[PDB]
Amino acid sequence: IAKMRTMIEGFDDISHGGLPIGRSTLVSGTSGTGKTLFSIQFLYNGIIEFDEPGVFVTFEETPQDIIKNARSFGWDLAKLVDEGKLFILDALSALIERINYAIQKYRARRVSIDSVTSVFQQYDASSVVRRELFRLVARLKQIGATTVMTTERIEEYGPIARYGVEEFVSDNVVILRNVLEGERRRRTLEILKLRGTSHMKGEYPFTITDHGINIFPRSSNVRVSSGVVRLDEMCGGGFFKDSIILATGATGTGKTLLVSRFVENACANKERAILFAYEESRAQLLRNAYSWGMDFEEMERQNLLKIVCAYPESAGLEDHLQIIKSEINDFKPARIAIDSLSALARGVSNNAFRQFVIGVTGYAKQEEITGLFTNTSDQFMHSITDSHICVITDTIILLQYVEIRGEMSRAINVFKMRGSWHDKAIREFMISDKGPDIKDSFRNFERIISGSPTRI
Amino acid sequence: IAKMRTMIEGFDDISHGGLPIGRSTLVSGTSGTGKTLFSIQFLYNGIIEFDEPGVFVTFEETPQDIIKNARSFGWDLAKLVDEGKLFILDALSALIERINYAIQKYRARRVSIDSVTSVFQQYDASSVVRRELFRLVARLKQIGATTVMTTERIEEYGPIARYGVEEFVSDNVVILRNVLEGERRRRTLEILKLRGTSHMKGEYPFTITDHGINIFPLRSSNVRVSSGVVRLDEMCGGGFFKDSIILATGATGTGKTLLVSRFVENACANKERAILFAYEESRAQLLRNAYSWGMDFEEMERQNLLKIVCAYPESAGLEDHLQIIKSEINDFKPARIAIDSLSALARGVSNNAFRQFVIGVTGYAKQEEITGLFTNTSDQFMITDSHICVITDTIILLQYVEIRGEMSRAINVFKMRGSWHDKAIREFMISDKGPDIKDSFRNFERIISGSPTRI
Amino acid sequence: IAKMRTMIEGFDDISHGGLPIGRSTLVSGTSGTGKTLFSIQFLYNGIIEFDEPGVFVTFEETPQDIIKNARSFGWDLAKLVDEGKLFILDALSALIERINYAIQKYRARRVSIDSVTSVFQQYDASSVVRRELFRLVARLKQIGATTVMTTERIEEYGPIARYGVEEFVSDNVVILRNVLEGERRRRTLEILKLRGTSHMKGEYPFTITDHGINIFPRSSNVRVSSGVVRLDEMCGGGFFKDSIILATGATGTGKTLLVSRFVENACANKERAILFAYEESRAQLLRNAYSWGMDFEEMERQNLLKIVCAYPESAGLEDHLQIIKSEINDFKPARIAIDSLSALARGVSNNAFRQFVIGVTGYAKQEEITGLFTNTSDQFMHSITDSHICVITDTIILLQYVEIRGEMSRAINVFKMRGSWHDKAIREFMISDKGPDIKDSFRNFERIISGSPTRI
Ligand SMILES: Nc1ncnc2c1ncn2[C@@H]1O[C@H](COP(=O)(O)OP(=O)(O)OP(=O)(O)O)[C@@H](O)[C@H]1O
Ligand SMILES: Nc1ncnc2c1ncn2[C@@H]1O[C@H](COP(=O)(O)OP(=O)(O)OP(=O)(O)O)[C@@H](O)[C@H]1O
Ligand SMILES: Nc1ncnc2c1ncn2[C@@H]1O[C@H](COP(=O)(O)OP(=O)(O)OP(=O)(O)O)[C@@H](O)[C@H]1O
Ligand SMILES: Nc1ncnc2c1ncn2[C@@H]1O[C@H](COP(=O)(O)OP(=O)(O)OP(=O)(O)O)[C@@H](O)[C@H]1O
Ligand SMILES: Nc1ncnc2c1ncn2[C@@H]1O[C@H](COP(=O)(O)OP(=O)(O)OP(=O)(O)O)[C@@H](O)[C@H]1O
Ligand SMILES: Nc1ncnc2c1ncn2[C@@H]1O[C@H](COP(=O)(O)OP(=O)(O)OP(=O)(O)O)[C@@H](O)[C@H]1O
Ligand SMILES: [Mg+2]
Ligand SMILES: [Mg+2]
Ligand SMILES: [Mg+2]
Ligand SMILES: [Mg+2]
Ligand SMILES: [Mg+2]
Ligand SMILES: [Mg+2]
């Protein structure tokens, strides 16, 4: 069973090439799940790469309404119909005749029906839909044309179709969802089945952007500097180039300080860098940064630093990824920084957050980009990690508060360093008007990893 | 009631021999559960295993599509007509006649109907369905031919059939599921009932492969093997046991992958095949860190001795991961394997679904005399273990020890099943040639806390 | 209201003698709940003990199909019909006439209808079923014949009957269930009501075995040895004969060691013993046992030791009990051992597990059998007990890991000893190639029950 590519980033790897060739694919889902976006996108791409003639059988929508909406991603469907490359059939057993006729005058390639459920309200009685659905499918499989049929749905976790008898007739079943969890919508695609072929089971986080659908399913010894000399000395030549560094610690420990010095160092060696902040804003960052003797405003004047400030609850976790991606595909920084993940995990599913970290890490390492992700710990004085995904990070620079003689002092230590030597000493440090000052470690103190020390 | 082997791996143990002789079995479930697959496999295996006639009754789609769908597993229609061993009937009491025809025509034994739910569009009443259901099975039983019926379902945890009156008429009820939990689907088969016979109660994890369905049901020599480290072998009093399961738990960056790299290296060193299942790092990374310790993993794969199967834990489901391991070991056939790690496969997974995984790998690994070293990154570094350290025969736990404001690491053989081991928590270090197990801490107390005390 | 015995192990004590005499009993439940198994079992037993004439009114099942299925437990229904002791009436107001006629030619005793729901699909409309059900019941109560009526069900926790009007007509209501919790089926029986009589309320764990249905609703000073001399010295003459001993402790403490020495001691005094293992297999056990100088293979050669290895998730908790019972009813060991309960409680209901422990304990003590049950603790260094059923055990031999001068040493202490003196000292012990070596206790150490000790 040969498959037909749809040029839809994600769907090509989820269905292993695409959808069963010469067969009909049913795409069900609720309203605003992207049933039409996918439908025309299956034709557009098809009639832009392999130069294939595709006909669109519209029903409750006007042939200009479809083209007026496709202009949201800069798609000129008029120019498609101005070269006989796309035919829109405006709309009981005579409909297949016109489709069979049009497709004959437009050499059978890609066909989309939006929607079949619409022209079935006057029939109903469940058993009737199936009887008239089977005939349609069969009538298309005889002409051997990769057809996508749209179906309506009432529930996001209930009947597959309105009359629950379309999935049993259809050979291939793709379900588009828009689940709302904690007053936040999440678009997820899934391939229920695919007769005489293989596919990726379960649902994968996707979104609709200005390019349309966006479905989301080396290791050199090159070392880079973190901005701090002693830190690179503790890491035995600084952080690795293509690696993920983690800055875990309590509130006001110096995470954003290390991020600022990590981004500065990039711009210092004429290297581009992106800073994704979710806790503070450009205004505050510039002031805080300048207070340590760093010109963040100037760093952006050289087109070497970009600041993307936004709230962690502003958009969805499946969205935030796309922003980072598009932000990296444009500016093309050598290294990025996330401040912070703690803010991107608050009121989010433990699994939904795991898919995010895996995404950034993968993409960050896939493009050989150095990413310094910070994480704020709950207990300031310390268990381990909430979702404990410290196994994804190659380096772990944790900061801990140390109470010494009624003085709230801070300490830094390189907890982990994959395929690299590091200092296993909890060196004390302080903050000044020029960044960190890592001094000597606490040799005459015991139980330093348990908030409070002990005289020796 | 005579059994009938279907040659479906797992099913012949779940149904105790297979399905009842000259009885009608009902296989209900949702769409994509694998109802048609089972139906074909039942006849296919039955045809090329005991030269038995098979009659497939189609209803929804045509004989060509069904024949064109089995090509995904490598099954051809050479029995369809080129051997007259596969009779397909394209599609109330007139159907039964045609059924008895091909049956007595080719001295039939096996029969599959797919689907019967599609022949009850008009009849919107359960009364009619039951009446015309019983008559079918009753007829089929009069001919005493092992027939499999297929029905459709709306919910995975609701009515048995579409009209909920088919399981009561049917003698044997099989239910195929495709439950979706946490954006992840899991195919599970269960034998609801089986009249005048015994079977296994509850649902068993299965998958669909290119050999079709793979249902998953539910020695001890003193030969020792080297762990890669000499002191470690001395700590186990002769090295690791051959046909045994070793576990390495500890905080992130304790050196689990280090002990794995040496455990796999030692294999290839003695010209022994070993498989490495990574779910945290990738080949590129592992090769770098490995070489940094003075180990050439690339070379090890150049001699067809070491294999690396990197895959994100979240990529596939727990049931698929198992099949991937089994098939991977069925091809390469290593003398020992290593999983890095179990903790990476226990993330956003049910404790019951995870238990079934560890039991499988352990069982299968222990069933083929394969030495397995599974790692498990402990959540709270510097307590217990909310899982199963009872399954593992050996436990090599690594713990971080803070001494004089220095993040030092220690190792100890926590347990060694039916063997002597060192009961001392000796400090160790990592260099550019592997571990260096030094001496323990005699003048330090509460070393299990992660923070000792000057004695 | 006199009751009629059914000779069904469990149902006789649940309904206090049996079911209301001269009245009709409705048995509802889903498919494969054992509606037919019970139905014929009510006749078989009845026409095998009190020599009573019973007629079976079958519907959607053939008179040979019922007999062909009853042969799963070795029941010759043909021989029952070959002496006019059982009559099968193969199958609107004329059905009661034949039943009234047959029962007259087969002196009214035990009657079973399987099923009434079957011959009602052509009626439906809820109110119709009741009207035609009442007439049936009344027509049977007039002939005074203990009749059991089978009813179909869709839900395990929903309507009592298909039309939910059969329980209001029927005098007695028995509901058979097959609940699925965590991909595991559990058969439970219940008596909803019983007019003019008393019964046991709630549902009781049952199973179907080769004997059919299996519903599951002294104290001498005789002392026995545990295999260890010092252990018997710490128990002041060894464990009590008819008592339950518990071996709680962390992983690799020496639980299976004490079990092996406890089973060996039985075979040593020419006493039979059963070992129920769920963590290891015969292969490993024999090797581990032989490493301590115990010949487990030989112990089975004398027909004094039996090993029943099986996984704790292989079968159901309500099943595992039956296995132990049948295993003890055959071999008839003087003492048994369970290794372990921790494995039999993983992914099980806290209450469902409580009913198991009570079962083994009761049966173990009911047959005056000594049972050494082991339990693995979670924290290796220790709170108390998960489901804390240490109140069921008469003796508690807990083992605890003790870290001494960077050496992971082990310790044993007799925590409890009901109606017996015991040693209240945490004696240290080690393992060798001949079993345990209990030495002196830790006198110069403090906080030994909190993992880590303290110099004194
Ligand atoms: N240019 C755009 N940029 C971002 N999101 C867009 C853009 N255009 C549309 N969308 C999003 O995608 C949706 C359009 O999806 P589409 O029209 O295919 O829905 P549908 O599922 O076919 O709806 P219906 O059930 O009414 O037919 C919009 O509602 C909006 O959420
Ligand atoms: N080669 C293959 N590799 C992997 N999975 C496959 C392969 N071939 C088929 N499958 C899987 O098995 C499914 C086929 O099952 P099958 O065609 O029997 O469905 P079904 O349950 O009979 O559906 P229906 O409700 O339409 O009768 C596909 O949807 C896919 O999930
Ligand atoms: N100009 C300055 N001089 C001295 N110390 C400073 C100065 N500016 C900031 N600090 C110190 O360093 C800390 C700043 O660290 P930073 O702002 O990076 O916090 P953080 O660890 O990222 O915390 P969070 O993100 O939770 O607010 C302040 O709490 C203060 O102790
Ligand atoms: N010999 C046996 N050993 C063990 N279990 C058996 C044996 N025979 C039958 N069983 C079990 O008991 C069931 C038989 O129960 P029975 O036929 O009474 O069901 P039922 O509830 O009457 O079904 P229906 O609703 O279809 O009439 C089988 O499905 C199986 O689970
Ligand atoms: N070349 C090297 N030289 C010195 N020490 C090294 C070297 N490579 C690794 N290490 C040490 O070993 C640690 C990594 O060991 P390893 O990756 O096996 O640990 P792990 O517990 O499996 O980690 P993770 O939780 O990330 O899987 C580093 O943190 C460092 O302390
Ligand atoms: N031949 C031997 N010589 C010395 N010590 C041994 C020998 N065999 C086993 N041991 C020791 O005794 C322990 C065995 O105890 P046992 O196997 O009964 O463990 P357990 O407490 O039942 O643990 P679990 O059931 O959780 O695996 C081993 O961990 C080891 O310390
Ligand atoms: Mg639309
Ligand atoms: Mg900050
Ligand atoms: Mg099918
Ligand atoms: Mg690792
Ligand atoms: Mg029955
Ligand atoms: Mg044990």
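Throughout, chain B uses Swiss-Prot numbering, with the displayed residues spanning 18-108, 123-249, 257-420, 425-497 in order.
Here the Cβ of each residue, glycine as well, is placed from N, Cα and C on the backbone.
What Swiss-Prot annotates here:
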- B:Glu77: active site, proton acceptor in CI (KaiC 1) (ACT_SITE)
- B:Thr53: Mg(2+) 1 binding site (BINDING)
- B:290-296, B:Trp331, B:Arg451, B:457-459, B:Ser461, B:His463, B:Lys465: ATP 2 binding site (BINDING)
- B:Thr295, B:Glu318: Mg(2+) 2 binding site (BINDING)
- B:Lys52 to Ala: Induces an arrhythmic phenotype, significantly reduced ATP-binding (MUTAGEN)
- B:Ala108 to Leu: Reduced binding of KaiB, reduced formation of KaiCBA, still phosphorylated (MUTAGEN)
- B:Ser157 to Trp: Arrhythmic (MUTAGEN)
- B:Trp462 to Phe: Loss of stable oscillation in presence of KaiA and KaiB (MUTAGEN)
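Distance between Cα atoms for B:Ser461 (ATP 2 binding site) and B:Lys52 (mutagenesis position): 49 Å, as a whole number. Of B:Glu77, B:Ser157, B:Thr290, B:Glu318, B:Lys465, listed as recorded positions, those near chain A by the criterion of a Cβ under 8 Å from one of its Cβ atoms are B:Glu77, B:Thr290, B:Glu318. Cα separation, B:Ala108 (mutagenesis position) to B:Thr292 (ATP 2 binding site), rounded: 64 Å.
Checking the recorded positions B:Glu77, B:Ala108, B:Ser157, B:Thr290, B:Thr292, B:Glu318 against ligand 9, none has a C-beta less than 6 Å from an atom of that molecule. Least packed by the Cβ count within 10 Å, out of the recorded positions B:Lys52, B:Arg451, is B:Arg451. Taking the Cα of B:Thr292 (ATP 2 binding site) as the reference point, the closest of the recorded positions B:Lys52, B:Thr53, B:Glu77, B:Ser157, B:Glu318 is B:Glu318. Straight-line distance linking the Cα atoms of B:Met458 (ATP 2 binding site) and B:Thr295 (Mg(2+) 2 binding site), rounded to a whole number, equals 20 Å. Rounded to a whole number, the distance between the Cα atoms of B:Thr295 (Mg(2+) 2 binding site) and B:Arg451 (ATP 2 binding site) is 15 Å. The two recorded residues, B:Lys294 (ATP 2 binding site) and B:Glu318 (Mg(2+) 2 binding site), show a Cα separation of 12 Å. Here the recorded positions are B:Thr53, B:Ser157, B:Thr295, and the one ringed by the most other CB atoms within 10 angstroms is B:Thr295. The recorded positions shown are B:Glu77, B:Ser157, B:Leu296, B:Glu318; of these, the one with its CA atom nearest the CA of B:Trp462 (mutagenesis position) is B:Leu296. Taking 8 Å as the upper bound (exclusive) on CB-CB distance to chain C, the recorded positions B:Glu77, B:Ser157, B:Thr292, B:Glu318, B:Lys465 give B:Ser157, B:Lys465 in sequence order. Sequence-distant contacts of the residue listed as 'active site, proton acceptor in CI (KaiC 1)', defined by Cβ-Cβ distance under 8 angstroms and a gap of at least six in the same chain, are B:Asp145, B:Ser146, B:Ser149. Of all the binding-site residues listed (B:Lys294, B:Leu296), B:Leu296 has the fewest other CB atoms within 10 A of its CB. In this structure the C-alpha atoms belonging to B:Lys465 (ATP 2 binding site) and B:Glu318 (Mg(2+) 2 binding site) are separated by 31 Å.
Listed in sequence order, the binding-site residues among B:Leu296, B:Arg451, B:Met458 whose CB lies under 6 angstroms from an atom of ligand 2 come out as none at all. Taking Cα separation as the measure, B:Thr53 (Mg(2+) 1 binding site) is nearest to B:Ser157 of the recorded positions B:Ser157, B:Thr290, B:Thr295. For ligand 5, none of the binding-site residues lies close by, meaning a CB under 6 A from one of its atoms; the full candidate list was B:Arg451, B:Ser461, B:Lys465. Among the binding-site residues B:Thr292, B:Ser461, the residue whose Cβ has the fewest other Cβ atoms within 10 Å is B:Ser461. In this structure, the C-alpha atom of B:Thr290 (ATP 2 binding site) lies 11 angstrom from that of B:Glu318 (Mg(2+) 2 binding site).
Residues B:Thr295, taken from the recorded positions B:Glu77, B:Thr290, B:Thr295, B:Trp462, B:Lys465, are distinguished by a CB atom under 6 angstroms from ligand 10.
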